[PDB]
Amino acid sequence: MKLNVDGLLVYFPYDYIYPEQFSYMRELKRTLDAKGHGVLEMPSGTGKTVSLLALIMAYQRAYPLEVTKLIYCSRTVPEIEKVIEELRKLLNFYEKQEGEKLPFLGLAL
Amino acid sequence: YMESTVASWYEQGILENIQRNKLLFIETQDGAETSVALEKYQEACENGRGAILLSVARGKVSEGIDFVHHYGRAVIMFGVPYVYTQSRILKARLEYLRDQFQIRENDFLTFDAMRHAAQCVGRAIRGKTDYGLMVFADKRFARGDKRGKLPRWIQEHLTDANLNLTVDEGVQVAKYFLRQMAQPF
Amino acid sequence: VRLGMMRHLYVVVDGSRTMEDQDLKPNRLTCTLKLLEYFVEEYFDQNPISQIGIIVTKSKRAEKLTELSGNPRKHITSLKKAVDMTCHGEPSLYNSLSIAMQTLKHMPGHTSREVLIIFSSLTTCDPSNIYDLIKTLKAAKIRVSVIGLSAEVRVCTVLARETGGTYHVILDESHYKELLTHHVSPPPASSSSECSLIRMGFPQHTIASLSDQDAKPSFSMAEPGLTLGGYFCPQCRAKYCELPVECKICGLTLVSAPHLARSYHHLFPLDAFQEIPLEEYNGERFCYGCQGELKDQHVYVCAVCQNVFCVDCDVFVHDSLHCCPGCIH
Amino acid sequence: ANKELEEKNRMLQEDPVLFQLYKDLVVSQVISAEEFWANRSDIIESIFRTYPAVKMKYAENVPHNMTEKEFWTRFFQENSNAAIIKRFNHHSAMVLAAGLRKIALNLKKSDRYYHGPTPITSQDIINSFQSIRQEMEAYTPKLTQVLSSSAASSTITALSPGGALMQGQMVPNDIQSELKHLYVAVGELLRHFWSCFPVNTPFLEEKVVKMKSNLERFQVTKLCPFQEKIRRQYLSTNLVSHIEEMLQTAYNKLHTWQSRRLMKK
Amino acid sequence: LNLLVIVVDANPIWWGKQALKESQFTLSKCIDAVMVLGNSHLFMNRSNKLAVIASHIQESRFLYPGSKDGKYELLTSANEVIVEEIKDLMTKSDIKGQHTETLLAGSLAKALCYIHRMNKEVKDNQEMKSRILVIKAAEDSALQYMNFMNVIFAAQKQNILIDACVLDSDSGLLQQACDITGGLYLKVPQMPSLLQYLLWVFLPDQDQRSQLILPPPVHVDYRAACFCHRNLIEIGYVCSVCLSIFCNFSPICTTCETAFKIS
Ligand SMILES: [Zn+2]
Ligand SMILES: [Zn+2]
Ligand SMILES: [Zn+2]
Ligand SMILES: [Zn+2]
Ligand SMILES: [Zn+2]
């Protein structure tokens, strides 16, 4: 389910995205393109991380020099544990599309 | 405040009627009691007993716990969550925000409650489009200022027609709401 | 899809206090009893070889209101009596399911065991855990299809899907008839479910041989007076007043020829008819099925006979007659 | 333990039908009774189950120089505020613990249904078809052709009870009860006799029951004619022959299947 | 009110054979008896409606949806439509040697839906008690048992009577139908006097049939036969899929193809 965002093409593992998600990625890309700090709200607790993560993965590949690393923090360790699962699922989907390992590392301190 | 409300219900037959309708759990400061009670709560929902977990909005239990399908189906916000204004530590924090950054003392105080009230009640909609209703047991929330500070997704869905539902009227619409959500897609 | 021709369904009804509340036009308990009568009367009318047994669970106790039987009149009579039931207490799903399991445990393998639970009060106080019972039900191949009333309770949600049944809720009274009416049809047999041949005997109705010569006086078999003639058995040789009744002695089902022919329409469901509003070269102004003028822009046709049927005919054919009039030719 | 003795006392008089027929098998001393059965508050209780402390107290505080009413009194009896929360969670926890004890179908011949179980030259069609075609060119003969006084009258006479097409006694009532008792008597004992008969049961343990049941059929039916003889020698009216069929047909099935057993051997 | 329906079995082969036999009884008289029977019914009360249906080896057509002779004007229209319609059906027809047995289940199916179509139209104020006065005049068709069996149950569900008045041959299947739905049965042997049977036994409506003495029901032999042989069998074996009466024990029943497991 690749998404041809206005900024670039963004891979997405799940089948469908609600219209708000379209606004989410472009809104996030706007701040990332401007390279300026910003704040945004998205209701869904689940699927927000993957949508947030999905753009970063595409953004990193498109502009690896623009962004060095991703620092995604969570309130509580019990909640960060489920977050990395979303990233792990996305990586397998993205890796499966490519068909080979990529220089991507993800871990939780 | 929770104990006083519990005690008043305990003296009256309201609490016993609630106990008959469903199991009721209360929360205490100690985490060990909360952990055991919460685990029992999750057991009640799995079975048909169901459980009414009374908690404090600012308690560590509310922020830590997450409510999903058939868990906290009808989150109830009893009164706006406010701290003891006599707390000097809060006053110093509150006073500075008025002194600098140009924020009214009441505006921030309401903002903290509105942000916190939405924090605990927004878990019922975690994901997978699992139906869940949120009831605010206070006429204050109906005020325009409170609604404005309310999150967009919760705010925009909320309409003026159901804004001031009566206790029994709110119950009836909730029963209707469950019916529509109960049926499959 | 192969269906369960012979099924033993239990209609478990909750005697919970919530049934006292009147969300519908009449009292909720009366309405279910009123409509449950339609299902009981219709249930046998579309599956004679099957048998039904009702259970009422109130005050945390499940009491068998009526045992398994093939006479809708007897079951309906209990429903009329149950109208004035106290309806005060709390249901116990474990008690209800356990009662059904005991009776249904010894049932023959060929029959398709089922249960229909009319859930009203979302609370379910039970003596023990039900998940152990749920595991037993699956090993017992009992299909539990709850029909909740004003609640999508989680406990029942797993019950229906986990056990293979279907869960539903009453949107309104009119929708209530649709839900039970769906359960009238024999639910399809799943992969786990199996089938086997069943022995049966056809009781030839007999009367006095020749002017009360070598007569066969007898009263009945479940204040019945002497009967000049009545149904006998190939093996019991017992006078049965009415059919279809399981042999009180043999244990072999007795059933007349028409009853078996009643359920054939299930085996050969009629293919739906495509709906085309415009005339589409249909030069017959009068409907073929009912010889009535079509006052609506609607038409139905088969894939073989290619005839014309109005809305009234198609609604009737797929509702009751279960066959195409002209396409028979 | 004497579990059976207690059960018999409970059903000794509570239910007449169950015990009434069981005695009849022994009234005439037919067979031993061993084969008969061998083949075939709330508030206090809630606290009893809910609060373990009350259960322990009850055992230790069993009535001794006290009264139950006094015991009932003992039931209801910032730090105090916390007690309610602890009690309800404990009470709710105890209640929760109390309730937790430790295929697409296919066919090859569908025409058979259309011509179902109910059981059962060319020029004649042409000859008949043409002849009828020219029959109705004269119509509306209703004035006289439809009916005649003779034809109509004959129909009425036939419709009379004496006529063709119209073919067309509760004297014993006290004896009815005995037959119903006998009918239940036969049904009660035939059920066990026919319980194992339909199943072949090629096993000695299951087959031994058949032999005992098969022999028991004679024993129960040995006394049957004696009761029949008394009733028959009353007025020689309203003969009861159906009751004989079950016994005689039971014999025939017994004798035939018993004979079939020898052939199988 | 009552909605009578006379499903006449106007089989040309059988009625034609009578013409060749030159017997006293003839189809024209039968239609007149139906006609007079039809007229009397409507004649009973204004609210009553009727309908007439024929049968043929090809297809069955409805014979029905000043006072020149002096009779009631309404009855005059009914006679004209029926008289002309029947002659058209009989005179005009194809030839098919393969199919020569009269069809009755199909004709009834047109009858059962007609009441339902008419039952919807009738206003809520007036309750209707419909009836079907099937007048069989030929032997039944073997291949039509299942189709005929479905219509009968539809009648019972909707409470329409089937007062079979078969003649010249006792139809074992038809006599079964009238019993299930509560309809009357009658095997008139005096065909010339057929009408007088109708005005007596069949004319009275259901609400009045009870308060009247009529010929007693004939014994109905609900025979069941194996699918091997088509011979009467008292003890039948069926499977939970085919629901098919079978002759004796088999490892697997052919019509099912099920992997039946012994035990
Ligand atoms: Zn029998
Ligand atoms: Zn039509
Ligand atoms: Zn068709
Ligand atoms: Zn055979
Ligand atoms: Zn089969």
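Quick check of the header: electron microscopy, 3.9 Å.
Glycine is no exception: its Cβ is also placed from the backbone N, Cα and C atoms.
Around A:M42 (ATP binding site), a 10 Å sphere centred on its CB holds 17 further CB atoms from the protein chains shown. What Swiss-Prot records for A:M42, A:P43, A:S44, A:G45, A:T46, A:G47, A:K48, A:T49 is ATP binding site, and it gives sequence analysis as the kind of evidence.
In this view, A:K48 (mutagenesis position) is surrounded by 17 other Cβ atoms within 10 Å of its Cβ, with every protein chain counted. Looking at Swiss-Prot, you'll find the mutagenesis A:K48 to R noted as follows: Decreased transcriptional activity of the reconstituted TFIIH complex. Damaged DNA opening by TFIIH is impeded. Loss of TFIIH 5'-3' helicase activity, still binds GTF2H2. Does not restore nucleotide excision repair (NER) in deficient cells, does not bind UV damaged DNA.
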Among A:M42, A:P43, A:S44, A:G47, A:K48, A:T49 (the recorded positions), residues with Cβ under 8 Å to chain B, listed in sequence order: A:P43, A:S44, A:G47
C-alpha spacing of A:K48 (mutagenesis position) relative to A:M42 (ATP binding site), in angstrom: 7
A:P43, A:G45, A:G47 as binding-site residues, winner by CB count within 10 A: A:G47
For A:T49 (ATP binding site): intrachain residues, at least 6 apart, with Cβ closer than 8 Å: A:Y72, A:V83, A:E86, A:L87
DSSP state at A:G45 (ATP binding site), helix/strand/coil: coil
For the binding-site residues A:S44, A:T46, the one whose C-beta sees the most other C-beta atoms within 10 angstroms: A:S44
